[PDB]
Every structure is written in C-alpha cells, then in structure tokens.
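*Asks:* Below is one structure. I have some questions about it.
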Amino acid sequence: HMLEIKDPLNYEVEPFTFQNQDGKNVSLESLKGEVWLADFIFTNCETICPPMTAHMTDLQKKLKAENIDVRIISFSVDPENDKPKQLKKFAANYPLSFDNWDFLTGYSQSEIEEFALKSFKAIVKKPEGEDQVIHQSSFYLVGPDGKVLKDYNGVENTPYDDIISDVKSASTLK
C-alpha cells in the first residue's frame, strides 16, 4: 500500500447550464449518467507549442469507442478576455474535432466563479490560478453522478489524481 489503496476521487461538479462553442445549450443533465471527460484552459498568451490540447486531441480518437453519449467538455478560462473565439482559433491550431467535444463558454468570470470553484477550484478573479497558470493541462474524468473519479495531467509530472484525491480526503472525504 502507498497512497492508501490508490487515489479514488469523488469531486462533485455542481450542475448548471452552459453554452458551447456552437452557441448550443448543454447542461450536466445531458452528461449525468455518463462518464464524460472534462478540462478547462485559456489561449491568449502562448504561441502554440507544447502538447497542451494534444492529449485531448489524441483522446478524441479513443472517444469514438467511448462515445455512447460521453462528451469531452472543455470550459473557458478567463472567457471575458479569451472568449470562445480564442478557443475556436486554438482549435484551428491544435488539430482537433468538435465531433464530440463541447468547448464551453461559461460566460463572465462572475458566472464561471461559483461553478468552477465548487467543481474544480478553477476560477479567475482574486486568485489568478496559483497552479493553473504556467502550463497545466489536467484531465478530469467526470462520473455518472457528476463526481470525478480519475484525473490525469497529460505531460505526466503532476497527475492530479493524487492531488485531487488527497484534497478529496483532506476536504471531508467526498
């Protein structure tokens, strides 16, 4: 045994309704039941170079097999300055497929705040990100209830299973 008997997570992402990069409305309603993948990023600074979305892009392939109605959601970090147009432009660089990939607006950080706080601690307002600034591109695997059950970090080094698990227990063992 090491980190106990592994790093089970249960990170409940509070349901809400969002608009995707198609201007199309989607809620957790459409995903709760399913094992849907999640991430969140900006693209505003950066030239495009590291394997940032590359992991997601690679997994988009696998997704065909997982498809059922699992979607890989990807919400905007600081959507006021970035905006879904930047995610679109970035998707025009990282050679990805909207195919079965819901890039979500979230809208103003006031809107994004409570959502991303509860869900992931991932707001931009008072904190800048004190972690999710430099080059993080962490996966979440969001379970059927809406609780996350695995993470990964793509570029390895800080897999985020371990951290989110530890935070899970430390919080109040969700």
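Indices start at 1 and increase along the chain as displayed.
Method reported for this entry: solution NMR.
Cβ coordinates are placed from backbone N, Cα and C, and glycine is handled just like the others.
Annotation source Swiss-Prot lists domain 'Thioredoxin' at 7-172. Here the residue is the original one, but Swiss-Prot notes a mutagenesis experiment at this spot, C45 to S (Swiss-Prot position 64): Abolishes cytochrome c oxidase assembly. Per Swiss-Prot, the feature Cu cation binding site maps to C45, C49, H135. Record note (Swiss-Prot), mutagenesis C49 to S (Swiss-Prot position 68): Abolishes cytochrome c oxidase assembly. The unchanged residue is displayed. According to Swiss-Prot, the mutagenesis experiment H135 to A (Swiss-Prot position 154) carries the following note: Abolishes cytochrome c oxidase assembly.
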*Asks:* Please list, in sequence order, every residue of the chain apart from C45, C49, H135 whose Cβ lies within 8 Å of the Cβ centroid of the Cu cation site.
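*Replies:* Sorted by sequence, the hits are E46, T47, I48, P50, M52.
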*Asks:* Going by DSSP, is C49 (mutagenesis position) part of a helix, a strand, or coil?
*Replies:* coil
*Asks:* Whole-number answer please: how many Å between the C-alpha atoms of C49 (mutagenesis position) and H135 (mutagenesis position)?
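*Replies:* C49 (mutagenesis position) and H135 (mutagenesis position) have their Cα atoms 11 Å apart.
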*Asks:* Measuring Cα to Cα, how far is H135 (mutagenesis position) from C45 (mutagenesis position) in Å?
*Replies:* 11
*Asks:* CB neighbours of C49 (mutagenesis position) within 10 A?
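*Replies:* Counting Cβ neighbours of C49 (mutagenesis position) within 10 Å gives 7.
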*Asks:* Among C45, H135, all listed as mutagenesis positions, which has the most CB atoms within 10 Å of its CB?
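*Replies:* Neighbour-count leader: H135.
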*Asks:* Tell me, by DSSP, whether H135 (mutagenesis position) is helix, strand or coil?
*Replies:* coil
